[PDB]
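Colleague: Can you read through this structure? Questions will come right after.
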Amino acid sequence: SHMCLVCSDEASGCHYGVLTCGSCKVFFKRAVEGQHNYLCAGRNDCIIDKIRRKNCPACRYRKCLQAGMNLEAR
Amino acid sequence: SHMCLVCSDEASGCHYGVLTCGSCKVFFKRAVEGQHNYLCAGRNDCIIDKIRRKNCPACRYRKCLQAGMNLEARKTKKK
DNA sequence: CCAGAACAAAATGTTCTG
DNA sequence: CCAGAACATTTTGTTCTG
Ligand SMILES: [Zn+2]
Ligand SMILES: [Zn+2]
Ligand SMILES: [Zn+2]
Ligand SMILES: [Zn+2]
């Protein structure tokens with residue numbers, strides 16, 4: 001397709017198994033490797049789009065996983 | 001009290017007219033000196049505590065405004 | 001073309017100085 | 001005590017290298 005499946009910015013290729021942009025790729029790797037235990041400040045349903053992808057690591061990461069991102073993709 | 005009224009961290013003094021920590025103080029000064037065209041990803045009531053104050057500058061700024069913060073606070077107090 | 005590194009920028013937080 | 005500044009860290013994002 002065309003746009004990132006996590007944040008709807010334009011995607012840069014298939015990363016960790018899913019079409020995504022560069023920032024989401026590294027965010028996802030950092031999230032998993034850092035074990036940050038992110039906590040949403042709203043209702044676990046934050047809108048994650050181009051401007052607001054910084055707004056909630058908990059929801060962004062959740063949206064990553066739901067899109068099927070995984071580190072040992074291939 | 002001595003906890004920040006914006007985020008409930010340890011307040012460090014009365015800054016721009018309200019008990020706040022140093023981080024909220026400078027966050028507000030910066031929001032006020034420049035642009036604060038932020039956008040909330042939830043429902044404009046995000047919970048602002050020590051860790052999550054980073055998540056939503058839109059709501060963090062709102063809770064500063066709502067607490068009465070203003071730059072001329074200290075000068076107005078001397079009047 | 002992609003993962004991870006390395007570099008860079010944005011955003012946040014702390015100590016210094018008037 | 002508290003303002004702004006200066007210094008410092010964190011967080012996110014882009015380009016480079018394997
Ligand atoms: Zn993305
Ligand atoms: Zn959220
Ligand atoms: Zn605070
Ligand atoms: Zn918010």
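Sequential numbering from 1, following the chain as shown.
Per the header of the entry, the method used was X-ray crystallography, 2.3 Å.
Quick reminder: no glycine exception, Cβ is built from N, Cα and C everywhere.
Copied straight from Swiss-Prot:
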{"type": "MUTAGEN", "residues": "A:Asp45 to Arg (Swiss-Prot position 481)", "note": "Disrupts dimerization and decreases transcription transactivation"}
{"type": "MUTAGEN", "residues": "A:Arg52 to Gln (Swiss-Prot position 488)", "note": "Loss of chromatin specific function and reduces chromatin remodeling. Abolishes interaction with SMARD1"}
{"type": "MUTAGEN", "residues": "A:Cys64 to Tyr (Swiss-Prot position 500)", "note": "Abolishes interaction with POU2F2"}
{"type": "MUTAGEN", "residues": "A:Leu65 to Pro (Swiss-Prot position 501)", "note": "Abrogates DNA-binding and transcription transactivation. Abolishes interaction with POU2F1 and POU2F2"}
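Help me picture these features in the structure, burial and contacts included.
Modeller: In the three-state DSSP classification, A:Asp45 (mutagenesis position) falls within coil. The Cβ of A:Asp45 (mutagenesis position) lies under 8 Å from the Cβ of A:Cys59, each on the same chain and at least six residues away in sequence.
Non-local neighbourhood of A:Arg52 (mutagenesis position): A:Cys46, each in the same chain, at least six residues away, with C-beta under 8 Å from its C-beta.
Mapped onto three states, the DSSP output places A:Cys64 (mutagenesis position) in helix. Residues near A:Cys64 (mutagenesis position) in space but far in sequence (CB under 8 A, at least 6 apart, same chain), listed by position: A:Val6, A:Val18, A:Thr20, A:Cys24, A:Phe27, A:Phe28, A:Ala31.
Within 10 Å of the Cβ of A:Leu65 (mutagenesis position) there are 15 other Cβ atoms, across all protein chains.
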Colleague: Cβ within less than 8 Å of a chain B Cβ is the test here; which of the mutagenesis positions A:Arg52, A:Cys64, A:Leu65 meet it?
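Modeller: Near chain B: A:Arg52.
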